[PDB]
Each structure stands twice: as C-alpha cells, then as structure tokens.
Amino acid sequence: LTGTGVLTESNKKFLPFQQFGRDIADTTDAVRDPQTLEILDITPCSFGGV
Amino acid sequence: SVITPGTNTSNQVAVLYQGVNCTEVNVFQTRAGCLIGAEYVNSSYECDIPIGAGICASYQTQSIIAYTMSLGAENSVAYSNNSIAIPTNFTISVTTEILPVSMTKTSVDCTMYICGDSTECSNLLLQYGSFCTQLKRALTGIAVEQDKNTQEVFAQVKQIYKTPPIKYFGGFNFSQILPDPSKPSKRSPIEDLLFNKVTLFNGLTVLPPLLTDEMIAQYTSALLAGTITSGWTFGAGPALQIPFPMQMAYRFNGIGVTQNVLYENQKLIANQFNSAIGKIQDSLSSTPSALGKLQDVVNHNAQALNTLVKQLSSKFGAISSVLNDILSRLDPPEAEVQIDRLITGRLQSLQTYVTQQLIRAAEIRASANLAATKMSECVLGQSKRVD
Amino acid sequence: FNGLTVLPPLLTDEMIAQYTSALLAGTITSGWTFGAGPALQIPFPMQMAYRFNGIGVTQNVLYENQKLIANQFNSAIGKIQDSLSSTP
Amino acid sequence: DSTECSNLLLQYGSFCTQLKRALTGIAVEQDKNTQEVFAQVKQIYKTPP
Amino acid sequence: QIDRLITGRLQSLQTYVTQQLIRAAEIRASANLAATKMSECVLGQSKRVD
Amino acid sequence: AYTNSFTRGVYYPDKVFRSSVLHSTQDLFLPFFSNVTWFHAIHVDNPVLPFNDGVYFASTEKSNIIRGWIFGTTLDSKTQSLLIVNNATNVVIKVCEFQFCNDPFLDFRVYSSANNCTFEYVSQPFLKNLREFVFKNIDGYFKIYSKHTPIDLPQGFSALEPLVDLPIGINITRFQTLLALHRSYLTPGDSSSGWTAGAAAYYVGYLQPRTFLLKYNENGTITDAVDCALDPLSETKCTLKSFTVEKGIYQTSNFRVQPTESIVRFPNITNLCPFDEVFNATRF
C-alpha cells in the first residue's frame, strides 16, 4: 500500500482479519503495521491555495 | 417503476411496466403502462402518488388502490342579476414562504485532483493545454456571484435601527420574531427553530461566506425594528416614527376598508394576530418537508462533491487506478498509453462537475432575484399585486 | 426506438380544460372575490362598473353606454377566432 | 445488450447514474410547471344554467 | 476498438442531456411568467403598464 | 431432500474495514431463500458432486463424523487432485495427485496410491453447534471462509470470516466429503450398509454471481444484507442505498424480453464448380 501522509496513533478497533481502513468514498483512512500490528491513522499533509 | 407506501407503513409494493401492454409482459391497464398489484377503484380522491395520465395510487387503510384524481369540490355560486354577497366579519392570517438565496462556494486544484503530485503525470498533462485556467476562472466567478446574491437581498437598509426598550405596541405581541437577548447568538425563536431544523479532500476546498450568520441576523433585526417603528417611510428616506395602531389603520385604508373598522376592533385584531404567530412555529416544526428547498440545496452540493471524489477510483479502462502501480509494473512506453486513459477520464469528470455547477448557479441566481424583489415590495411597503 | 421513451403527462388535456372552465366561471360570476377568499356573487354590469372606476372613469359612463359597450365586446370576441385562424 | 460491452462500460464510473438522475429531475419539473400555473383555484365553480 | 465506440456514444448522450437542461431552464422561466400573469391579470386587475 | 436457505451464507469479501456505512458489492454469493440439497451423515460412501463455482457447506453435528474434503478434476492418479484432512491435532492440506479408491476410505488413517506432492500445509484444526463453510477457487488460489454458531437452518443473520487463502492452482471440478467412525471396518469397496455413526446432517449450496448491499455496523462488522435481485422492494433499496424507503414512486430498472431463437438465411442454393470433371476423366 503506497501513499503519503502523517501517521498518528489510532483509536478504532480493527477486526483481526483486516489490513486496511476506509472512510466514505474509498479514502484510505487507516492501516495496521505489518510488524507491531498497531493501527495507524493517515492524514494528508497540509496543503492549500495562496 | 415501483410504487411503495413506505417501509414503515408496510412492505407491499406495486409494479408499473411503463412502455408495455400486459399482453406481452391483480392486473390493470393504463395509458401509462400496465399496472400490477393495485386494484382500480371508481372513487376519486386528492392524489398523492402520481402514476400518470390522470391516474394515481395510495394505501387504502390494507391495500393499494389506483384511482383518477379529483380536482376539488364543486361550488355552484348563486348568480343572479340583482343579488350581492357582502362579508360581515374578517380573519387575519399569516403564511410562511421560504426561498433559497445562495450555495456553497467551491475551489478546485487542477493538478492535485488530476494526478496527486506525480512528476510523470504532470509532464504529460502540461501537453493538454489551458483547461484548468478555464475551470478555475469559471468557479471563481460563481463564488463572487454567491456573495453578491446575499448582498442584494439583505443589505437594503443603510442604518441599523434599534428597537425601543418599552416593548408595548398596542396589544400586538412580536416576541416570536424579535431577537432574544438571552441566547448568545441573538436569534429570535423562529430563527432558532429554523437553524436547528435544517442540517447537513483531494484538492477541493469550500470557501467561507463573506457575511457570517451573525451579520445577516443583525440585518434582519434592523428591518424588523424599522418596519415596526416607522412603516413605509424608512424605505423612502428618513425614518419617521408613527404609533403602531395608526400604522395599521393606514394599511387598512390601503385595502379599501375605512379606518374606523380598525379602531373599534383593535382588541380582536390583536388577538387574531397573536394566535396566528403562535401557530406558525408549531406548523414549521410538525411539517416533515416544510423546508424542502433549503435542505435540497445542501444535499445536492454534498452529493456533487461526493461523486467527484469517488470517481477517482474508477479505472476507465486502464489496467489499474493507482498511478504508482502503473509506473511500477510497466515500462515507460506502455505506461504512457496506460496513463493517457486515467488523465482523460479524470479531466472529463472535472469538466462535467463544473458545467453542472454553472447551471445550478444560474437557477439559484434567479431565485435570489425573486427574493430581493419580495423584500423591497412586501416588507418595505404594501403591494396591491394579487397573490 | 433504441432505449428512449416519452413518459406521459400527469394532467390529461381534459383535466386542464376543466380547470380553465373553473376559472372562467369564477371570474364571470364573482369578480375578484374568489381569489381572495370566499367567492361572493355580483351582477356582471356592476362588476364592470367597478372595473371602470378602477381605471379612473366614473361608473355612470358605463351605465349610460351598456348597450354600446356590450356590442363592442361581442364584435371583438368574434373577430378573435377568425384572426387566430387566418394568421399563419 | 452486449455482454462484452457492458463488462467494459462498468469501469467508467457513475456517468449513467448521473444522466438518469438529471433527466428524472427535468420530468418532475415539467409536471410541476402545469400544477403551479393552472391549479390555482381550489373549488370547481359551475356556470349557472 | 470498442473503447472508441463507447466513448463516442457516451459523449453524445452527455451532450443531449446538457442541451435538455438548458432548455428546461428556459421553459421554467416562461412558466413562472405565465403563473404570474394568471394571478395578476385574471384573478384581479393590474395597474402595471403594458 | 430440500430446504430453503434463509438469510445465511454472506461473508466478508475484501478484508477492508468500514464503519457505519453501506456498501454494494458484486461477487459470488448464495442467493437468499434459495433451496439447498440436504444429506445425512449416517451411511452411504458419498457420491461425487461437481464443483461448479463454489460451495456453501453447513453441518450440525456433534461427533466429528465429517473430517475433510477432496477436490480435483478426478479421483484417479492421472491428475493432481487435492486433499484436505482435519484431525484432532492438526490440518493436513496436500496437493499430490494421490490416487483414491473407487470410493473414499472411511477412517486406517490413509488409503491412496503413490504421490508426487507439490504443496503441503499444516495448521491448527477447524473446530447443536452449526459449522458453516464457503469454498471458492477462482484466481489461481483456493480460498476458505468459515463460521461456528450456536443454535435446521436458523433465521438469525451471521457473516463468515476469511479463514485461509491457499496458493494452489489446480483446476478443481469435483468434490466429495470424508467420513470416520469408531471401531469401524475399512475396505476398498462397500455397499450402502456403512457403519454405525452418530446422528448428524449436512447441507450443500451452490454460489452464484449476485450484487449484494451489505451493512457495516459501528464496530466494522456486517449486521444486515440485502439481496439486490430477490424482489422489487429489495431492488428499490439497492438503488436508493438505504434500508428505509419513503412513500413515492421509484424507477428501479428496465426489462427486455430475450430472443427465443436464432436463424441464418443464405442464397437458396449452393452452385458448385468442376470437381466431377477433374476426377472422373476417362483418360488422363
């Protein structure tokens, strides 16, 4: 799973057979570490118009 | 098509085959098609589920009945060449009319939405021309237009007129519409009910409105205080104070009733007005779809953004939707033609979104012009135009 | 066709003509009143006198030319159908 | 009604949904225009004999 | 070879729907005018000039 | 026998978490209210059933009478059949073209000819308790989903969770079950007499491509599902993507009568050319 963003400690309970998390409209919202099995939240780093 | 009386009433359902006759599909034939599952009744009612060609359907209460519409009761007024009917009493009523004024301002980032900060994709998109300049210009024009609509409607009065402290106006009770100093937001109770009754990236941003909710509420309070204390005058020049019962006598004369009729029934008229204002709030809360227009504008905007964001996952014929895989598991010669498809598809989607927004913005502008006209003619004066 | 359709209209022609006849009968027998609330009947000559005052001409002008006014109205209504049919 | 073509159209997204939604909005709107124009009167008044 | 037909026919149908939206807006404007004329000229008497 | 399968057989299809959202998926599911074949686990041993597209195997038993399965294109050693055998200690999964008897042996732990195994696997075992299984084999992998539920098929709703994804790429076409019994004789061939065993039963159903509307709860587990093509009201729900539909008329779909025959029409005759003037010549 490739992407960019800030990783933050999660508060959602992934069921044990799941590896990805999704919000509405297919936005990949979370991922579990393949090493420590911790849930991580993904947020795209800040951007905007000037 | 499926005819349903609601999941919460019952699971029964009737089916309408539109362009067919049942000879080649209870059964019923209609000019709209063959209707199955509903029985035809000879009685006519005010219809609620429109089928077509004058036919409707409804829940019997225990079955679904189809019937022809009834256009109301027949009243044969007694005409005669020497008879006249004249009214001996009156009743003053209050009607609520709702009108949408504006929509959410949106801004779009071309390159981000198209290919999420990929060097190989930007190098190829640069060959497509100036499509984003056009798109960005169109959306910015829509946004400034939304601000102008709010301005034309509400910012008609120049001075913020304050309400006197002794709130006695000859028996009339305006508490339901005047602002409440208790709540911090300073909105009247009807305004509070309205705000509570209606409720609700990848380079797409929502810009805030220029006039906050507070400043618009302040303008509305200005118009109310002005009309209660000064009548028509504040819209024509300097606000001239006039006692409220005389203001209402003026208006009665305006509709052809001599003013003594108002001075002898001041008590009765005030009672009727107070009762109608009391029933207005209950009616707004009990009706399930009284605010259909405002709720609908909000829902359309949200759904548009949702579909625009969701369509990034579609493949459009390419072997994969994510740009990284395309650039990882294929050589550049084939990745070029595999990336052309993704670019063209995402560009077409964005173009469609912008056109839909242009049409909806024209419609909302027509509605806002109507709202401004109504402000000027009905609030700041008295109109003889019928209905 | 190849996937297209022309769904039919909810109000048939007959029901629209019925609505129109309702409006005409109302306006001929009750004037303005039927649009503001309960329909109150009023003789047609007095209703037209009301309207004459509405345009600033005193109503006696109507009572003294009722015959002429009715003749002019009838002739105009008669020429309307011929005009609509002859115009291409 | 070609199987191979529907399998290929399914990848294009929700374009068809959008089109169907737009036309349905137009149809209900046409019905509403007649109602607002003609159905102003509440009672069917009959003409005297 | 089927991509071309698909895209072309989809674009044609898209054009048809847009033209119909514009015309429906025009007719709606006319219908609002007709309703106004009904209310103001038939159900009453108007002093509005011409 | 036969028995309608209630709202059962639905499973988590993609191992992606979703919370408080409705999702529509087109995949091979077991249509709701579909009939499923019923067999008993007493004696005869069991006939072969084809592996058309996927099997929903349910069993309510309390003695481990069914212990494994066999898949493959044939029971002979002419092709790389598959073996899956549970036991009290572990699972044995094998792909070795092991020749089977005219009938599968009744457990005396194995009965087969030589093997040339290519894949092997072992892991913890799969064990009034209603065991449910879905077997699927499409993309070069053979996949198993499963669920064990408290308690005939119950009316309660419950989804299956992904158990194993094996990489074996054998072309599976037929399948059978394997039984066992305490102090039972074993021979290469037997009649319908069988051997005594505990009271038990197992159902079989076939998967089909359907579009299902799945409802995820606040904790990311499926709580309800709608078969999109069962009845008109269900199809209306799928188009509005909402379990509660309000009063009104909705345009759900289109129908079109399919063609009943095919005809080809050419030019009446088939005029030939000189072949009977090149082969019957008197003198060459």
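Here chain F follows Swiss-Prot for its numbers: 27-70, 80-142, 157-176, 187-210, 215-347, in order, are the residues you see.
Placed from the backbone N, Cα and C atoms, the Cβ positions cover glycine too.
Under the heading of natural variants, Swiss-Prot lists F:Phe157 to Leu and annotates it as follows: In strain: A23.1, Omicron/BA.2.75. As a natural variant entry, F:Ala222 to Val appears in Swiss-Prot alongside the note: In strain: 20A.EU1. According to Swiss-Prot, the natural variant F:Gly252 to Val carries the annotation: In strain: Omicron/XBB.1.5, Omicron/EG.5.1. For the natural variant F:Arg346 to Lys, Swiss-Prot gives this note: In strain: Mu/B.1.621. The structure shown keeps the original residue.
Features as recorded by Swiss-Prot, highlighted on the structure.
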residue  : record           : Cβ contacts under 8 Å, 6 or more apart
F:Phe157 : variant position : F:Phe140, F:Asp142, F:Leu249
F:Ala222 : variant position : F:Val36, F:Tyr37, F:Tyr38, F:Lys206, F:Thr284, F:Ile285, F:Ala288
F:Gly252 : variant position : F:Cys136, F:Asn137, F:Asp138
F:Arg346 : variant position : none
